[PDB]
Amino acid sequence: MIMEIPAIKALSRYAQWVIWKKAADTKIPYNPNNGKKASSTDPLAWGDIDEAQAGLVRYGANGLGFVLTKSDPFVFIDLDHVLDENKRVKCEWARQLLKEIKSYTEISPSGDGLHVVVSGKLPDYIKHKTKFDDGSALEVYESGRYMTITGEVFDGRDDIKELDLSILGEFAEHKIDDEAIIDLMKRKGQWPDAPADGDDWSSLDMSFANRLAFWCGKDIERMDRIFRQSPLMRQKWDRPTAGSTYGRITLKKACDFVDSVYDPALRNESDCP
Ligand SMILES: [Mg+2]
Ligand SMILES: [Mg+2]
């Protein structure tokens, strides 16, 4: 079955294969030759498909993976949550993409998404991940990452095709440190958990806003960017309230309340983790 798929034979012309196992809610890639965790950028942590299939058996893994590199011709298009229970496409944007990008297509391991593998290059003005309102999403990659390989061919599309992908711009959002201070607040116990029922969410907002004022140097714009990636973000944040929004009033009250400020001369703080 899987060894008879033309796309698999094309991919098997590369020693960029891994195996993966499901751990928690994510799929971890493994070196198929020693069973250790595999880096997506170390070529000697991978194997050819013979080694990957033997390691899949040897270590009891859940499936094969393939690591994309800038040098190989492959592009990975991931259609998240686009299939119904009968493995039929339920998102109109996804139905359109498949009409316009015809190449190797397989059902993803969870059974409700699709993988499309194309020979080409991505447009430079599209974002790696686009999320839609119905919970579906579009992810595109051509390097620095592995894809799971299921061999569950969709609509008989078993062959990788050479295709220009500029028209991916119809579907992906167009594009034109914060993560540092995030990581800083996280490792110092200052990053909030998602609210549980019974919590005064608005009070969680202010406590986190105060911590943001310190760690962000009262940079209101940074504070806002940072809050939107936190488990306390909700639609109320952008709610018009009096002269502005609930979020903007919260952040300004935080800036007025906190006295101390973290300056990267490594200073420390009023609020405890
Ligand atoms: Mg998927
Ligand atoms: Mg590539």
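Numbering of chain A is taken from Swiss-Prot, so the residues present carry the numbers 1-176, 192-288, in order.
Method of determination (from the header): X-ray crystallography, 1.9 Å.
The backbone N, Cα and C atoms fix where each Cβ goes, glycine too.
Some features that Swiss-Prot has for this protein:
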MUTAGEN   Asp78 to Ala  Complete loss of DNA synthesis activity
ACT_SITE  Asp78  active site, for polymerase activity
BINDING   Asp78, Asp80, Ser108, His115  Mg(2+) binding site
MUTAGEN   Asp80 to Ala  Complete loss of DNA synthesis activity
ACT_SITE  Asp80  active site, for polymerase activity
MUTAGEN   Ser108 to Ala, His or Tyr  Dramatically reduces both primer extension and primase activities
MUTAGEN   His115 to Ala  Complete loss of DNA synthesis activity
MUTAGEN   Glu139 to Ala  Marked decrease in the polymerase activity and complete loss of primase activity
ACT_SITE  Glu139  active site, for polymerase and primase activities
MUTAGEN   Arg249 to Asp  Much weaker primase activity. No effect on extension activity
MUTAGEN   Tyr261 to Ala  Complete loss of primase activity. No effect on DNA polymerase activity
MUTAGEN   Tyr261 to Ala  Much weaker primase activity. No effect on extension activity
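Contact annotation for mutagenesis positions (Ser108, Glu139, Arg249, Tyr261) versus ligand 1: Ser108, each with CB under 6 Å from a ligand atom. In the deposited coordinates, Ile176 and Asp192 are the last and first modelled residues around 15 missing ones; Cα to Cα they measure 18 Å. For the pair formed by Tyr261 (mutagenesis position) and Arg249 (mutagenesis position), distance between Cα atoms is given as 11 Å, rounded to the nearest Å. Long-range neighbours of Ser108 (mutagenesis position) (same chain, six or more residues apart, CB within less than 8 Å of its CB): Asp78, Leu79, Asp80, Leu114, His115, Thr148, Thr150.
The two recorded residues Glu139 (mutagenesis position) and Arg249 (mutagenesis position) have their Cα atoms spaced 24 Å from each other.
Shown are the mutagenesis positions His115, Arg249; of these, the residue with the fewest other Cβ atoms within 10 Å is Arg249.
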